[PDB]
Amino acid sequence: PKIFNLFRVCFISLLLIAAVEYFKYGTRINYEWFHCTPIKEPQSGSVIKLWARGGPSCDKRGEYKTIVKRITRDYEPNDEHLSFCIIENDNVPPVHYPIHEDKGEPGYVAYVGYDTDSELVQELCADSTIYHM
Amino acid sequence: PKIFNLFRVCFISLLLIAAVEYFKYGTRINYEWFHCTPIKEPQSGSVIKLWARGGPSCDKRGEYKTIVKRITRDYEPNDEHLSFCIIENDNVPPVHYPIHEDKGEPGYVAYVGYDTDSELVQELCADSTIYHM
Amino acid sequence: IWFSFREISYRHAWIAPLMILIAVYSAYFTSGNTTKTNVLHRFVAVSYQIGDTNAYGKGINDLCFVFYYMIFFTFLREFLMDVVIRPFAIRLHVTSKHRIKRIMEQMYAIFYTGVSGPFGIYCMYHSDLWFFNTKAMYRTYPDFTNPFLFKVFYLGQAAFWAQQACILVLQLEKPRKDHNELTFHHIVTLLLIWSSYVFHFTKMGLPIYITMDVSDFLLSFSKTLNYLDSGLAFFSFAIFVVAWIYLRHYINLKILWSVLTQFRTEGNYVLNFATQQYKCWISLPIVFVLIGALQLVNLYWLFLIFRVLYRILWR
Amino acid sequence: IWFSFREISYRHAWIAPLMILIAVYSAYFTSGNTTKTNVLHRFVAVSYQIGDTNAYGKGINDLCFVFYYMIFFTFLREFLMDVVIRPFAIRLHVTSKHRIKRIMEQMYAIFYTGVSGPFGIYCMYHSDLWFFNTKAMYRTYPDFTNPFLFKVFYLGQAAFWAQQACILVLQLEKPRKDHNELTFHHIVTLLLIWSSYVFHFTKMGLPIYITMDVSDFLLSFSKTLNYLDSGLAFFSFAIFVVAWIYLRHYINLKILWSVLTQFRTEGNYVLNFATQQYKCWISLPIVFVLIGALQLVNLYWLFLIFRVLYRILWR
């Protein structure tokens, strides 16, 4: 009669159940990490241009999430204050990437920078509202 | 002479070093979880209003991040397509919350909904650009 | 009386699980509000009904249900075992000891498999799965919701096999040779059940249960006629061989051919972590390997079954 | 010759670490490009210099540096131990055995502490910390960057004490009674070093090192004059008692009073995970408790020191 072995195997099984449960949940709440890859193409200065390029799983929500993540994670507003803008592509449905190789014009495109070169960001974001951070 | 005990204690120490290192990094990249608490006040329908309320650590970047997280995590665009807007408070510096109890007017405020009630979101977001997902 | 009744429990093992079950059922049923809420409901009934439809979701209450019917099946095994089989198993007699130990165990085997087989074919009958028509195991993959009977059968199998593993690792008494291979069988059965319920591959998991059960029912009939030898033994065993070949090897092999050809091209096949659509080219290897596991085990079993057939033929 | 030279290593323990050090240094210095890049630089020098300034950051190369100078200090302990102390320690003689074992160990103690003490007071001298002016341990808390000497001293202490712990747990030979308390001392010393370098509380960690070192230098002088007894023993021990009282108990107690009064109100005191400002009301308990640990250990040591003083006074 051995009980501690029973709890050893039951605890391992239960922990594995909870591990897979959290794997599914984690890959579902933040999925754009797996599907979308940020493509940053710097302009003149601290200003860069962002978008996302993935498969059909990189819908407009994934593009928006990955752009926002890049904006709020690659720029430190405690050093100096940044300012960005996000531009939507209206001639595009929410799911708009072919699987293979020529994804096309991205759903969301963002311009980010700092305030030492804020004028430039105002120039690129022609009419889109500028956000500050 | 015992070596495996040495690797047992060294592996534990090194793993603890790596655990604290990741704790600092994790609480730094996603800090708004600790400081900012989303306050959602529903309007008539599937449309709600979002903002964040925290201490001086909940700057405009934290408010924006927590609002975006709520928008892209409480609404499923694969069921039906949503549409939101984000409105900045310009009469406010980036760090604008007193510590104690009367935080004041929030830096960022967002209206979110679905397309069965898109007209309403267009009405609340008077001029702010509407984003789709 | 505290340990006088502990002793009487030693005389009737099932009594404490029966006590727990009757207490919980009594609390749930006398409460009146036998509703979807309270607590005992989540413990003693399938939860997460979608609206007022015949479609049930998944959640932690499934774990509560599995735990509670582990307790139930622990009661049932002991109670049925002694009170029904032993009086039956010595009511005509099989004077030995290990002989009687194997009779009672295999009688319980035939009982639960005769319950769980036809119920499986029933649940497969009134659904688009009839006669292993794989074209139906993928035509709607994500399958977040199961019917009532479907979910009840699936979690009943989960509870029963989890309880078998619990009895196994908790060595009350250690049986003969077959121990460790048997542990491997229970471990892989639970991996099938859990990893197919969690990842929504539950329609494709139903036929495998059906094949395993029907094969085990015929195997148990033949083995108990062997340890209770008679003229019928040979005929039942030959029918078991025919059905084992057909069901296990042919059906599982055509299921594997299906996983290939109608996994790649019978529905959604682009991985999408947002809608939990896991049927992809990264999941095809896992599915094929983890069903080929059962296939290889079946091949090994068939080899030894062949050996047995040869030796009994030349005896 | 492979194991002839293994034997000669048994005759000279330090030789393999010296071989490793000389190989790495030779590779780094003959390469010519003794620059901030390559690899051996990250292994044999403090990295993360901020621009071209005297201010250094933190990173994994700190772990590489600590590892490499663990190897260095393992060489130094053995080489110094035998070649310098034993000829010195029997050059005048102390005929015993355990007597000589303690002489050589305490001579090494006084050597490294006499190196590491005045260097600590030097690094505290040309900085706003002079004479434990706490008002300076919090006036700029986040302190992401340390000066050159500061970082070198801090990581040298880290490497030395990590190597002491490595020698301890890797039982080459098990020494007497003092073993486990000594393990506790090394464990808490490493917790201080690591948790104050990682969480940027490094200015407030410097004075504690200074006190511990100077107290240990005087303790080692007195103990080695005890195991090499003479008239000087009593005077050195009494000075050790005075300095132990003052430095350890008074300075660490005023540091604790400081943590309270000038932790709450001597700079940033609103927790901000974004700028890694950890000085908050949630970190004040951790700081106070984890320094009171050293304070209680010092109290215990003082109790037994008192006991020793009484008994030697009445003998």
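The residue numbers of chain C are those assigned by Swiss-Prot, with the residues present covering 71-385 sequentially.
Cβ coordinates are placed from backbone N, Cα and C, and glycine is handled just like the others.
Taken from Swiss-Prot, the feature fumonisin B1 binding site covers C:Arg169, C:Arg172, C:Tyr182, C:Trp231, C:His255, C:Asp286, C:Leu289, C:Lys293, C:296-297, C:303-304, C:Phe307, C:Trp314, C:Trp371, C:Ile375, C:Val378, C:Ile382, C:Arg385. Marked as hexacosanoate binding site by Swiss-Prot on the basis of experimental evidence: C:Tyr224, C:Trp231, C:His255, C:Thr259, C:262-263, C:265-266, C:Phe269, C:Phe271, C:274-275, C:278-279, C:282-283, C:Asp286, C:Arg318, C:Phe343, C:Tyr348, C:352-353, C:356-357, C:360-361, C:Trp371. Per Swiss-Prot, hexacosanoyl-CoA binding site is recorded for C:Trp231, C:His255, C:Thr259, C:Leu262, C:265-266, C:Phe271, C:274-275, C:278-279, C:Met282, C:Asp286, C:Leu289, C:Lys293, C:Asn296, C:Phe307, C:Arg318, C:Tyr348, C:352-353, C:356-357, C:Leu360, C:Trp371, and the stated evidence type is experimental evidence. Swiss-Prot lists C:168-385 with the feature domain 'TLC', giving experimental evidence as the kind of evidence. In Swiss-Prot, the entry for mutagenesis C:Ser186 to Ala states: Does not affect the enzymatic activity of the LAC1-LIP1 complex. The structure shown retains the original residue. The note that Swiss-Prot attaches to the published mutagenesis C:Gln227 to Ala is: About 80% loss in enzymatic activity of the LAC1-LIP1 complex. Mutagenesis annotation in Swiss-Prot: C:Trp231 to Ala, described as About 85% loss in enzymatic activity of the LAC1-LIP1 complex; the structure shown retains the original residue. Record note (Swiss-Prot), mutagenesis C:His256 to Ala: Abolishes the enzymatic activity of the LAC1-LIP1 complex; alone or when associated with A-255. Does not catalyze the reaction between hexacosanoyl-CoA and fumonisin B1; when associated with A-255. The unchanged residue is displayed. Looking at Swiss-Prot, you'll find the mutagenesis C:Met274 to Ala noted as follows: About 80% loss in enzymatic activity of the LAC1-LIP1 complex. What Swiss-Prot notes for the published mutagenesis of C:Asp283 to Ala is this: Reduces the enzymatic activity of the LAC1-LIP1 complex. According to Swiss-Prot, the mutagenesis experiment C:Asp286 to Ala carries the annotation: Abolishes the enzymatic activity of the LAC1-LIP1 complex. Annotation of the published mutagenesis C:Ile352 to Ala in Swiss-Prot: About 60% loss in enzymatic activity of the LAC1-LIP1 complex; the original residue is retained in the structure shown. Under mutagenesis, Swiss-Prot gives C:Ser353 to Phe with this note: Abolishes the enzymatic activity of the ceramide synthase complex and does not rescue the growth defect of LAC1-LAG1 double deletion mutant; when associated with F-265, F-266, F-275 and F-375.
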Legend entry - Candidates C:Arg169, C:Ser265, C:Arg385 (binding-site residues) - the one closest to C:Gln227 (mutagenesis position) by CA: C:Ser265
Inset, instruction - List the residues of the same chain that sit at least 6 positions away from C:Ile352 (mutagenesis position) in sequence and have their Cβ under 8 Å from its Cβ, in sequence order, or write 'none'. - result: C:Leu341
Inset, instruction - Sort out the sequence-distant neighbours of C:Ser186 (mutagenesis position) for me: same chain, 6+ apart, CB within less than 8 Å of its CB, listed by position. - result: C:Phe223, C:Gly226, C:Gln227, C:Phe230, C:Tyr279, C:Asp283
Legend entry - Cα-to-Cα gap, C:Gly275 (hexacosanoyl-CoA binding site) vs C:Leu262 (hexacosanoate binding site), nearest whole Å: 8
Inset, instruction - Between the Cα atoms of C:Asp286 (mutagenesis position) and C:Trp231 (mutagenesis position), find the distance and write it as a whole number of Å. - result: 14
Legend entry - Chain-internal residues, separated by at least six, CB under 8 A from C:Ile375 (fumonisin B1 binding site): C:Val311, C:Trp314
Inset, instruction - Please tell me which one of the recorded positions listed here (C:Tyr224, C:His256, C:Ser353, C:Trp371) sits closest to C:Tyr297 (fumonisin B1 binding site), measuring Cα to Cα? - result: C:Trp371
Legend entry - Candidate with sparsest Cβ neighbourhood (10 Å radius) among C:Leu262, C:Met274, C:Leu360, the listed recorded positions: C:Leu360
Inset, instruction - Output, ordered by sequence, the same-chain residues six or more apart from C:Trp231 (mutagenesis position) with a CB under 8 Å from its CB, or 'none'. - result: C:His256, C:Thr259, C:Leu260, C:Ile263
Legend entry - binding-site residues compared (C:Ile278, C:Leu289) - the one with the fewest other Cβ atoms within 10 Å: C:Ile278
Inset, instruction - For C:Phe307 (fumonisin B1 binding site), write down the residues of its own chain that are at least 6 apart in sequence and whose Cβ falls under 8 Å from its Cβ; none is a fine answer. - result: C:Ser292, C:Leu295, C:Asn296, C:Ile382
Inset, instruction - To the nearest whole angstrom, state the Cα distance for the pair C:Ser353 (mutagenesis position) and C:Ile278 (hexacosanoate binding site). - result: 18
Legend entry - The one of C:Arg169, C:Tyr224, C:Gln227, C:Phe269 whose CB sees the fewest other CB atoms within 10 Å, among these recorded positions: C:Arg169
Inset, instruction - Find the one among the recorded positions C:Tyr224, C:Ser265, C:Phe269, C:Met274, C:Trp371 whose C-alpha lies closest to that of C:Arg169 (fumonisin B1 binding site). - result: C:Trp371
Legend entry - Distance, C:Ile278 (hexacosanoate binding site) to C:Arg385 (fumonisin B1 binding site) (CA atoms, angstrom): 35
